[PDB]
Amino acid sequence: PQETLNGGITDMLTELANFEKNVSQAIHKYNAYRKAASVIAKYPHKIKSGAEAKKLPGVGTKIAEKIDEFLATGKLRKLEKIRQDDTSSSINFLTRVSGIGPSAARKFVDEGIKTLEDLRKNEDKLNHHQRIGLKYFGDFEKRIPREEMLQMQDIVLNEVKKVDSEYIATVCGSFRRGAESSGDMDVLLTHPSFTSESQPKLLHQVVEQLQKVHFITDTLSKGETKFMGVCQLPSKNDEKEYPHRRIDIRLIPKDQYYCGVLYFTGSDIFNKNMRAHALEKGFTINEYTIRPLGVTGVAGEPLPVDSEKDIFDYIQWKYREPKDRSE
DNA sequence: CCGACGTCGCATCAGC
DNA sequence: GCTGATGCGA
DNA sequence: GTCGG
Ligand code: NA
Ligand code: NA
């Protein structure tokens, strides 16, 4: 399925989604459009009518109508209008800054602040996160080539092991599934000394070391279990410096680690199926634990998990490599 | 018709 | 000052 | 906005 099949349609729907999220602040509408865009993007035929599209799950009456108008006119009157609405297009844009959500964007535009330039003029109105988001606006919208992700991973695993050889670290996301590019780096971290029935220092030590060797450059947020920040690969002499990247690191208890790894490896659609299949076999799977479901739906204690495979076994499923988990 | 549409850590705000 | 709500991100 | 109890 190529992007010239129904690209005009999926762009239209994706645009509408962003306005629902960022302007109308209707997150469920945003996801509805998003889902419709995805199901059409996977549809291997040039859509001829809204009725045809309506047969797909996620495409209802109103999107069918919008597709009709698009096919017949090449545009959407409502979308055309909101594009040239200076207030709405400004609110929608500012949300592209990490830290600026729908509410902050609305406030800024209310008081005249519409552009990156305007944001730079008003540092004192930005929180810490938003300043970093502004500072690295361009870098953050860049994708990360797998080769750089590998170089980044090299540094993370090396420094983590150097802090304490017993730490376990796993870079997840689409990267673990072998994607040729990434949007950020998501690191899951654990230590044998840290369980559910349990130092409040295990994350700090790792963040500190990666700061000491100047891999981590900024901090968006940091607590005892969750770090969110910025990193950058070292400059190779004369070569042009690498873009600053987003990196998350979270500390998970050892007994919830592999449920954590599984979930944050994805993909989203694969996770859905695996949870769907798990219920059939009488198990509830979430991000933290896998639990058995008694005859009336009463969940019992979390079952012990010591690897990803352990989960697959519990639910009579064959272990699938991250490579083969796109659905 | 009408509720669901994931969940929660951290930063910060609103209230007391 | 403290506790709980909200915004944000993922 | 879409689905479905
Ligand atoms: Na439908
Ligand atoms: Na944002």
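We number chain A the same way Swiss-Prot does; the residues here are 7-204, 207-335, in that order.
Looks like X-ray crystallography, 2.4 Å, at least that's what the header says.
Backbone N, Cα and C atoms are what each Cβ position is placed from, and that goes for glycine too.
Positions annotated as K(+) 1 binding site by Swiss-Prot, on the basis of experimental evidence: A:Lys60, A:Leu62, A:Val65. Taken from Swiss-Prot, the feature dTTP binding site applies to A:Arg149, A:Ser180, A:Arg183, A:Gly189, A:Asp190. Residues annotated as dATP binding site in Swiss-Prot, with experimental evidence given as evidence: A:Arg149, A:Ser180, A:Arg183, A:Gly189, A:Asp190. Positions annotated as dGTP binding site by Swiss-Prot: A:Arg149, A:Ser180, A:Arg183, A:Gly189, A:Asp190, A:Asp192. According to Swiss-Prot, the mutagenesis experiment A:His34 to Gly carries the annotation: Decreased 5'-dRP lyase activity. Decreased ssDNA binding. What Swiss-Prot notes for the published mutagenesis of A:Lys35 to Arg is this: No effect on 5'-dRP lyase activity. Record note (Swiss-Prot), mutagenesis A:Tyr39 to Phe: No effect on 5'-dRP lyase activity. The unchanged residue is displayed. Mutagenesis annotation in Swiss-Prot: A:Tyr39 to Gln, described as Abolishes DNA polymerase and 5'-dRP lyase activity; the structure shown retains the original residue. One mutagenesis experiment named in Swiss-Prot is A:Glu75 to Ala, and its note says Slightly decreased 5'-dRP lyase activity. Decreased ssDNA binding. No effect on structure shown by circular dichroism. Annotation of the mutagenesis experiment A:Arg83 to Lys in Swiss-Prot: Slight effect. Abolishes methylation by PRMT6 and impairs the polymerase activity; when associated with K-152. For the mutagenesis result A:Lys84 to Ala, the note given in Swiss-Prot is No effect on structure shown by circular dichroism. No effect on ssDNA binding. Here Swiss-Prot notes a mutagenesis experiment, A:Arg152 to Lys, with the remark: Slight effect. Abolishes methylation by PRMT6 and impairs the polymerase activity; when associated with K-83.
A map of Swiss-Prot features onto the structure.
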residue	record	DSSP class
A:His34	mutagenesis position	helix
A:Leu62	K(+) 1 binding site	coil
A:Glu75	mutagenesis position	helix
A:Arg83	mutagenesis position	helix
A:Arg149	dTTP binding site	coil
A:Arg183	dTTP binding site	coil
A:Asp190	dTTP binding site	coil
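For the mutagenesis positions A:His34, A:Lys84, A:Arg152, the largest tally of other C-beta atoms within 10 A is found at A:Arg152. Annotated dGTP site A:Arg149, A:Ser180, A:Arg183, A:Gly189, A:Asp190, A:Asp192; additional same-chain residues within 8 Å of its Cβ mean position, judged by their own Cβ, are A:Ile150, A:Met155, A:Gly179, A:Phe181, A:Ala185, A:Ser187, A:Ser188, A:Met191. When the binding-site residues A:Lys60, A:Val65, A:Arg149, A:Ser180, A:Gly189, A:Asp190 are screened for a C-alpha within 10 angstroms of the C-alpha of A:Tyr39 (mutagenesis position), the residues that qualify, in sequence order, are A:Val65. Summary: among the recorded positions (A:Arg83, A:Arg149), the fewest other C-beta atoms within 10 A of the C-beta are counted at A:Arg83. By a simple count of nearby Cβ atoms, those within 10 Å, the most crowded of the recorded positions A:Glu75, A:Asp190, A:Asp192 is A:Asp192.
A break of 2 residues separates A:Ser204 from A:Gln207 in the model, with a C-alpha distance of 9 angstrom spanning it. Of all Cβ atoms in the shown protein chains, 16 besides its own fall within 10 Å of the Cβ of A:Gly189 (dTTP binding site).
Ligand 1 lies within reach of A:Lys60, A:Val65 from the recorded positions A:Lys60, A:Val65, A:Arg83, A:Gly189, judged by a C-beta closer than 6 angstroms to any of its atoms. Comparing the Cα of A:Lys35 (mutagenesis position) with the Cα of every entry in A:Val65, A:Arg149, A:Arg152, A:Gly189, A:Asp190, these being the recorded positions, the smallest distance points to A:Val65. Other residues of the same chain near the K(+) 1 site, with their Cβ within 8 Å of the Cβ centroid of A:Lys60, A:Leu62, A:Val65, are A:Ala42, A:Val45, A:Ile46, A:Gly56, A:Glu58, A:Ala59, A:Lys61, A:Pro63, A:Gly64, A:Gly66, A:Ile69, A:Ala70.
Under the three-state DSSP scheme, A:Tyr39 (mutagenesis position) falls in the helix class. If you compare every pair of Cα atoms in A:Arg149, A:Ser180, A:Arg183, A:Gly189, A:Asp190, the residues listed for dTTP, the longest distance is 16 angstrom.
With a 10 A radius on its CB, A:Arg183 (dTTP binding site) counts 17 other CB atoms from all the protein chains. The least crowded of the binding-site residues A:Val65, A:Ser180, judged by other CB atoms within 10 A of its own CB, is A:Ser180. Cβ neighbour count within 10 Å across all protein chains ranks A:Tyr39 highest among the recorded positions A:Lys35, A:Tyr39, A:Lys60, A:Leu62.
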